[PDB]
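For reference, the structure discussed in these notes is given below.
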Amino acid sequence: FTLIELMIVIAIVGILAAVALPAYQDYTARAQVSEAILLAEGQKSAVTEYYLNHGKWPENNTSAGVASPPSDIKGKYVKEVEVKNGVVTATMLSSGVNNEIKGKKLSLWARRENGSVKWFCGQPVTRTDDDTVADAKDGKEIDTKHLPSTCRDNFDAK
Ligand SMILES: *[C@@H]1O[C@H](CO)[C@@H](O)[C@H](O[C@H]2O[C@H](CO)[C@H](O)[C@H](O)[C@H]2O)[C@H]1NC(C)=O
Ligand SMILES: [Pt+2]
C-alpha cells in the first residue's frame, strides 16, 4: 500500500517548482514593465511634434495634446503615463503587479539632434533645461534587472 512513491513524485515536482518559481517571477515582471515601456512610447509622436513645431518641450499632457490626466493613460499593470517637460514617465500600478516593481517608474526623454529628436529609455529623469535631464532617482525607479537592454540609458546618454 504506496504513499512512498507518490511522496516522491510530489517531492521531485515541488523542488522543481521551487526552482522554477524565481525565473517566472522575473519573467512576469519583465512582461509587466514591457507594457509601461509601451504606454510611454505611444506618447513620443506628440512630444516630438510639439518640440518640432515650436522649439519648446510640451509642459504637460494637455500641451502635448494627450489625455490630460495621466490616469487616463493606463494599462493592465501601469497606473499613469505623464508628460512633464517633454519627459514621459510611466508608473506601475500597485495591484496585479509583482511586488518588486509595484508603484515604480521609468522615463523616456529626447534630445535635439538639430532637425529631429533622439529618444532614450531608462530609469526616471527630470528635465533641467531644454537639452539636459537629470536622474530623478528617489527610490521608486524600476530596477535595472527588469528593464530590457533597449531601455538602459543613463541620464547623460547620447
Ligand atoms: C502647454 O505647454 C506649454 C509649453 O511651452 C505651456 O506654456 C502651456 O501653458 C501656457 O498656456 C496655458 C493655457 O491655458 C496657460 O495659459 C499657462 O499659464 C501658459 O504657460 C502648456 N499648457 C498648459 C495647459 O499648461
Ligand atoms: Pt502651438
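Swiss-Prot numbering applies to chain A: residues 8-165, in that order.
Header says: X-ray crystallography, 2.6 Å.
Heads up, the Cβ atoms here are built off N, Cα and C, so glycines get one too.
According to Swiss-Prot:
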type: MUTAGEN; residues: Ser75 to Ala; note: Alters the morphology of fibers
type: MUTAGEN; residues: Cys128 to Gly; note: Loss of pili
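Around the Cβ of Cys128 (mutagenesis position), the same chain contributes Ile44, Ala47, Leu113, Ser114, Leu115, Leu154, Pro155, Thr157, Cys158, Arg159, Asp160, each under 8 angstroms and 6 or more positions distant in sequence. DSSP gives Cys128 (mutagenesis position) a strand state. With a cut-off of 8 Å between CB atoms and residues at least 6 apart in sequence, the same chain places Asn67, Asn68, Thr69 near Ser75 (mutagenesis position), listed in sequence order.
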